Amino acid sequence: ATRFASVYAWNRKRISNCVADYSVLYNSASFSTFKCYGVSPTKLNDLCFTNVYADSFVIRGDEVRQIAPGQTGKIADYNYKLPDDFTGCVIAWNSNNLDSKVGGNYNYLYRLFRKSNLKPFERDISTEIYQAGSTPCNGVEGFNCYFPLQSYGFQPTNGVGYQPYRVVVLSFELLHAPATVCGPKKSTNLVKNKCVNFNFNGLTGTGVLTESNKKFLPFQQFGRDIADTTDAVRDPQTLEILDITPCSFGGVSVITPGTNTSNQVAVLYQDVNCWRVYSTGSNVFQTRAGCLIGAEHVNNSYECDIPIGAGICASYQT
Amino acid sequence: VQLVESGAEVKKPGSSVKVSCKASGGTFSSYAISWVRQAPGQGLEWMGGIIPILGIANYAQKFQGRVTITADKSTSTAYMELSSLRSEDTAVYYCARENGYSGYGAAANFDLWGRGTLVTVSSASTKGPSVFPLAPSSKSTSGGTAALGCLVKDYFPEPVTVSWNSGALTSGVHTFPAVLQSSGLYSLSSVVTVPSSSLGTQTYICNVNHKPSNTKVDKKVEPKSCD
Amino acid sequence: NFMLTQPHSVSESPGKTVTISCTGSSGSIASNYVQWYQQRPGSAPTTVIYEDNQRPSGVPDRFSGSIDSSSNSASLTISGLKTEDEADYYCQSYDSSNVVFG
Amino acid sequence: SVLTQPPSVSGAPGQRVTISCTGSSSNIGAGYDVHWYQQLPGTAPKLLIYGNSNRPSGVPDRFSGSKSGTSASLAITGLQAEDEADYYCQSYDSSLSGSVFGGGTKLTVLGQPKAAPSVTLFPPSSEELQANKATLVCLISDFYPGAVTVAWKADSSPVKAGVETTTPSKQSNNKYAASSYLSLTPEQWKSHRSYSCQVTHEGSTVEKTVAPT
Amino acid sequence: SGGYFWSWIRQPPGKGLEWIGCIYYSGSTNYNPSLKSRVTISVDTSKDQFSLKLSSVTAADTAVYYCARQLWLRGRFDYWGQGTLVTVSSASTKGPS
């Protein structure tokens, strides 16, 4: 930008309806701070966000280290406080060819004094004179009454800790909404009724893609069932709702009487009422716990060696 | 309080102006002062912001090399100066007091506004007005009343008032605003309704005063003899 | 003129904790992250702790890392020592057009 | 800059009017609050609504505004005879690094029994031939500014030079009056037989032609 | 492919690691200020390799040289190469007995 706003009034711009190519962001080799809390810069090309907010101001060298989530000082407490669960990161670089003129650049004003601690992501523009003692301060500027905004001394020959650094703060939000801003990754064709692992708007899972007749509200993007698993996909390229059919859905219990002891095993299906089975086999027996195949059934009652469930016991005999 | 300003000013197309906004009934104690123009037929346009305590200022990106704003913390007066005046700079200029507040958006608002100073540019210099007697004809006087008045030609600027018999007439008078011309000249009119029986016994005169021109002529209106 | 300073040799008895500190010379340590490496003798160094406290696959949970902007130092804490932990340890950070080591 | 609003709106004293104020991502969608400014025709604008919900003292409770998404809405419950004013929405822009105002909404509530216009033609006198000018006027009264036509004809060719239109002024009896001036020369003043002023309003044309000789 | 940063890292025997220079998949190069005007790293995409060129080698340059991919410009040197031994000596190679 041709100019940057002050510290007490930081300009924030919403970024949306575009793909965010971060490859020209973390590979600039001209910035000075890229400590990104939470998400990693290598994963920024894969994740998808609801919206991107980019704050901006100009700060000195000594206060660029105190814009972390948990910190204190005269900037994090009074001027710009990040949340403890902040997503994204700040970006700072040297600004000496610009924003540095002889005689001091007193255009910017930081909040030296304030009545209370600043809430996260809150911008405070107030010029009321702060008082200290019990004396009234109705617009006066006497003793124990100072202007809350203090100017900055930015000279080309000033110290490195007091040099003006252009700070831009990228913040990412993850809300229950379609992601209008995503990484520069492309998109392949859509397949149906096949057990294919998928990558839908940053959500990765394996399943079978099937058409869903459910009506989906525009506010939501993902549908979760009682089991808290993915069931609905918006698919923003085509904007149609697909039901995620799991590749494996039933309960299978394998009655294995060891490996070296015997090579014959029995398969018990919990959700099958004896088909969607591995094999038909023989000696199909239906119990209260489900359908059991590959094991014989007898009318005798022996001791329980390998329990099956609901009083059903199976053993390896001659 | 009240942030009064200076009077209306007329400047040349290519000169510099100097207006003021004086805080009356108090001072803008630790409150920033902003300026907003309004072109005739257009929306409000932001000039710049001054906090008088620190004496710093900023301007919009549309104009930075032609506007310089200053303020005085002691005498409580904030000023403009608009050099390199163009033909599109005609507007009314207000002084405004910013009122900040804390929040998430926290957009600056201007609650206290000035009275507005009219600034216009005209290449034509001030000239002496010419007052023309207008009288109804025989065809125009058909009923019991006649339409008579006086017309002023080549007068500058626009705010020039016309008085009927030095204010002796208050009923039936009308004020007609002037119009722009190709040469930038203004011409207003004024016509009143008077009975025909009073035409031969009571006379009508028009008294036009010109404050910047320092002239005030007296003229006589008579009915036409031919018609 | 940015360099990282750490003690040349720190030893501790097995079964307890040990703290290794890496302190920057001129610039801050709260920017451009930090990386921890362990170099077994006669082998290439391997990443142990990257980012603030992130750990790659194949590294035990005992390797804990933390930052301290006020002290301008980076700390790596090892608890429950072992024979295989006897190796050289390094701290790595990034500067303008150059990567610094210890 | 980009704070576009509808140029004009309409309403009645017995209904509700909604004024929309949309912007961009960097001024309204970013989260900045909007500010409403009511400018009466002849005075300075005043702070109507600030903070998108707060009302300053003096402003009646009927003026309620709201902000949602990337747009701003102002609603008026009761519209009296003094609500006719231009309304500008004001917010803060990040790219321009300055406050931005709205484009202006012409909220007009009016209605009157309009009647037929009455025009009057006043011929110039004999003391303008020596002045090298011909002040040709056309006094029009008892007419409305909805349809104002100024046409000058000489019964051989219409006059398209010197024709102009002026905004009518309110009278003392809820009426509008105006006057149109035509510029000519005394050399061509006596050359043409007629100079007729034609005024048309709602399809009603009144034509009276003066005789200079 | 991938936009990964390839770099070189050296270390004298018994001493700390020293970072030489970093490269991109394009011709952009970054060098350490202490060893500037002595290194020239290039990328040969056809052979899928990146090399290093050191001029005016001193006796203190005897070190184990490493080449390491970077997942990110200021990130970890995640994958390392095997440590090769380069020794500065005027004597030529002689056959063992």
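Here Swiss-Prot sets the residue numbers for chain A, with the shown residues being 344-617, 633-676 in order.
Header entry for method reads electron microscopy, 3.7 Å.
Note: Cβ is positioned from N, Cα and C throughout, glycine not excepted.
For A:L368 (variant position), applying a Cβ distance below 8 Å and a minimum sequence separation of six or more within one chain yields A:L387, A:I434. A natural variant is reported in Swiss-Prot for this position, A:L368 to I, and the note states: In strain: Omicron/XBB.1.5, Omicron/EG.5.1.
DSSP classifies A:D405 (variant position) as helix under the three-state reduction. One entry in Swiss-Prot concerns the natural variant A:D405 to N. Its note says: In strain: Omicron/BA.2, Omicron/BA.2.12.1, Omicron/BA.2.75, Omicron/BA.4, Omicron/BA.5, Omicron/BQ.1.1, Omicron/XBB.1.5, Omicron/EG.5.1; complete loss of interaction with host integrins.
All protein chains considered, the CB of A:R408 (variant position) has 23 other CB atoms within 10 Å. One entry in Swiss-Prot concerns the natural variant A:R408 to S. Its note says: In strain: Omicron/BA.2, Omicron/BA.2.12.1, Omicron/BA.2.75, Omicron/BA.4, Omicron/BA.5, Omicron/BQ.1.1, Omicron/XBB.1.5, Omicron/EG.5.1.
DSSP assigns A:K417 (variant position) to coil, not to a helix or a strand. Cβ-based neighbour count (10 Å, all protein chains) for A:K417 (variant position) stands at 16. Swiss-Prot lists A:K417 to N among its natural variants, and the accompanying note reads: In strain: Beta/B.1.351, Omicron/BA.1, Omicron/BA.2, Omicron/BA.2.12.1, Omicron/BA.2.75, Omicron/BA.4, Omicron/BA.5, Omicron/BQ.1.1, Omicron/XBB.1.5, Omicron/EG.5.1; May enhance affinity to human ACE2 receptor.
Looking at Swiss-Prot, the entry for natural variant A:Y453 to F says: In strain: B.1.1.298. Of all Cβ atoms in the protein chains displayed, 22 besides its own lie within 10 Å of the Cβ of A:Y453 (variant position).
For the mutagenesis of A:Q493 to Y, Swiss-Prot gives this note: Reduced host ACE2-binding affinity in vitro. The structure shown keeps the original residue. Using a 10 Å Cβ-Cβ cutoff, A:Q493 (mutagenesis position) registers 15 neighbours.
Secondary structure at A:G496 (variant position), taken from DSSP and collapsed to helix, strand or coil, is coil. Sequence-distant neighbours of A:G496 (variant position) (same chain, 6+ apart, CB under 8 A from its CB) are A:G447, A:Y449, A:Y505. What Swiss-Prot says about the natural variant A:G496 to S is this: In strain: Omicron/BA.1.
Long-range Cβ neighbours of A:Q613 (variant position) (same chain, at least 6 residues apart, Cβ-Cβ under 8 Å): A:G593, A:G594, A:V595, A:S596, A:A647, A:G648. The annotation that Swiss-Prot gives for the naturally occurring variant A:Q613 to H reads: In strain: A23.1.
Sequence-distant contacts (6 or more apart, same chain, Cβ under 8 Å) of A:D614 (mutagenesis position) comprise A:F592, A:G593, A:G594, A:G648. Here Swiss-Prot notes a mutagenesis experiment, A:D614 to G, with the remark: Increase of pseudotyped VSV particle production ex vivo. Increase of viral load in hamster upper respiratory tract. Produces more infectious particles when cultured in primary human epithelial cells; increases replication and transmissibility in hamsters and ferrets.
Within its own chain, A:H655 (variant position) has A:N641, A:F643 as residues 6 or more apart in sequence whose C-beta sits under 8 angstroms from its own. Natural sequence variation is annotated in Swiss-Prot for A:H655 to Y, with the remark: In strain: Gamma/P.1, 19B/501T, 19B/501Y, Omicron/BA.1, Omicron/BA.2, Omicron/BA.2.12.1, Omicron/BA.2.75, Omicron/BA.4, Omicron/BA.5, Omicron/BQ.1.1, Omicron/XBB.1.5, Omicron/EG.5.1.
Proximity to chain C (Cβ-Cβ under 8 A) holds for A:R408 out of the recorded positions A:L368, A:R408, A:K417, A:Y453, A:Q493, A:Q613.
When the Cα atoms are compared, A:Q493 (mutagenesis position) and A:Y453 (variant position) turn out to be 5 Å apart. Neighbours of A:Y453 (variant position) among the variant positions A:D405, A:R408, A:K417, defined as a Cα within 10 Å of its Cα, are A:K417. Applying an 8 A CB threshold to same-chain residues 6+ apart, the list for A:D405 (variant position) reads A:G504, A:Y505.
A:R408 (variant position) sits 12 Å from A:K417 (variant position), counting Cα to Cα.
Classification of A:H655 (variant position) by DSSP places it in coil, neither helical nor stranded.
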